[PDB]
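Working notes, beginning with the structure itself.
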Amino acid sequence: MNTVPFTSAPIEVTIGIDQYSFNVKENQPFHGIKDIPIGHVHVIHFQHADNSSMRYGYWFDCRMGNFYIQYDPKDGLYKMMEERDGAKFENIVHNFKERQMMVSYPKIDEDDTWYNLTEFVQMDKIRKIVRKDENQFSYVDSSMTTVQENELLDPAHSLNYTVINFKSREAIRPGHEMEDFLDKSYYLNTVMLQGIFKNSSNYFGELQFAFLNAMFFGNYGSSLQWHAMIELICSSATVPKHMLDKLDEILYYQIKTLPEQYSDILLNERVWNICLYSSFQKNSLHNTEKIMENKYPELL
Amino acid sequence: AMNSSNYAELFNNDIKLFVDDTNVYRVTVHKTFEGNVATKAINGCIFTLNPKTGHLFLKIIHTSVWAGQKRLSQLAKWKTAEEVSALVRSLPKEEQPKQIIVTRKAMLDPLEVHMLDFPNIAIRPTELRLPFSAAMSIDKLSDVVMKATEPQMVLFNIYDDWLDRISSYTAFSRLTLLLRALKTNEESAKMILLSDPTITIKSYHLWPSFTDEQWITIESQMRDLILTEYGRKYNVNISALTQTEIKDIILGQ
């Protein structure tokens, strides 16, 4: 039940809050979003009406401070800021609420969608991928490249996802070339899980974050990363049972949430066909395969 | 990707090797007592050739390397890549190739993966149809492969001494014409090569000791063989064919 107030809405804009969105008119008396569920990260995002290339947003967690949005007419965007004066913030918010100038984060208690999409996503992990230590929230936009993309392969303006490369020395032990290329279990279990992520929760958290950045911003590097992380699991002959079961749930909710219209831009045909139909784990993703076949049959 | 457009690159001064894996995994298919089918492997070879110098590194693949292994056709690609990468590591730095061209695209991943330690060596496919599978029609090459009782590398110059008299471009053209004829009609091609017994093959050579004038005759005979076989195959009267049509068919690649 936290609140992100807006100073004002000087330019016409579509505002997203998690999987929801609504349009705001130029100079409409809009002063923010209230009733934001505590306990999850959230993302507030924007697409300007006069320029759809302006597509950007902020990941935040209200447990970490009082945040608000204010338009900057010099830089031409809605910026998140933290208000350090608690008393000043609660008074602004109270006044905006009393005047009913805020949108409510839509309830419907039966719906666990947002939890299911962000189950493993943690603000401290987000802040290691998006590096701007002076703020508690993280800016992402549709054009930011990933550290892996950069070349062939402002610091805060790149997404520092974990590099996955199937044809790298990291992925392939000397003397196990064929084994390791054909069965990625070493790369998944020893290199990625034990070595870099430390655990499957952190791995899934980055996977979930990558999907959400791809979906909400159309960020191409994030879509690459999401697909890479799925393929690495499906291409491993040996994966702990609890991870495969969790992966099925994770992908199910992601595919469920995707706009059927953006199916063609957000889903990689080669990767999905391999994962669902050819891979070691082709029979381990029952729910995901069932929703894909029924929602996007023209893809497979 | 190597093709008929960037063909001269083969004969420049940048070291490069062709690798052909067609003859690595070789079998005979036969019936068992119960009437099922079974394969029996026979010795094979990797054909690795420097087209500029004619140096051929023939790695003989003894049947023992398949013992107890599954999915041999897949394994054969990886074995090829293992051996090519071992050969590269065995060469002094100044002899290592700058590029390796694979004759079949299925070799690209296995070789790329085995060559990770050599990031500056380009691994490339080709659009050329090369007749290197016919290398086992060269009697001395076939002989050394079939006689091997253990894995064994043997080095040859596949151009014999031709480079004393012709360019690499011409030598490669002669080699691929000969191999194309051997691949198309082996019996006929050998008869053209080994008919005049006054022309012999030196103990240290693979091909007969033809004079310049005799190579011209041999070469037209090989072109005629290829054309004749082309007509027999498609049921076409090669009489009607034009000089342009003729050249293309001969080239294959």
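Numbering starts at 1 and runs along the chain as it is shown here.
Quick reminder: no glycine exception, Cβ is built from N, Cα and C everywhere.
Taking Cβ-Cβ distances under 8 Å and a sequence separation of 6 or more, the neighbours of B:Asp20 (mutagenesis position) in its chain are B:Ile46, B:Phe47, B:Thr48, B:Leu49, B:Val102, B:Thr103, B:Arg104, B:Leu130, B:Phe132, B:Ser133, B:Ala135. According to Swiss-Prot, the mutagenesis experiment B:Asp20 to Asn (Swiss-Prot position 1853) carries this note: Reduced growth at 30 degrees Celsius. Strongly reduced growth at 16 degrees Celsius.
Under mutagenesis, Swiss-Prot gives B:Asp21 to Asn (Swiss-Prot position 1854) with this note: Reduced growth at 30 degrees Celsius. Strongly reduced growth at 16 degrees Celsius. Proximity of B:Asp21 (mutagenesis position) to non-local residues of its own chain (separation of 6 or more, Cβ distance below 8 Å) is seen for B:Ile46, B:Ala76, B:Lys77, B:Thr80, B:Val102, B:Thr103, B:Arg104, B:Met107, given in sequence order. Following the DSSP three-state reduction, the secondary structure of B:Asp21 (mutagenesis position) is coil.
With a 10 A radius on its CB, B:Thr22 (mutagenesis position) counts 21 other CB atoms from all the protein chains. Per Swiss-Prot, mutagenesis B:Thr22 to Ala (Swiss-Prot position 1855) is noted as: Reduced growth at 30 degrees Celsius. Strongly reduced growth at 16 degrees Celsius.
In the structure as shown, the Cβ atom of B:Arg104 (mutagenesis position) sits within 10 Å of 17 other Cβ atoms. According to DSSP, B:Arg104 (mutagenesis position) sits in a coil region rather than a helix or strand. Annotation of the published mutagenesis B:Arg104 to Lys (Swiss-Prot position 1937) in Swiss-Prot: Severely impaired growth. Reduced growth at 30 degrees Celsius. Strongly reduced growth at 16 degrees Celsius; the original residue is retained in the structure shown.
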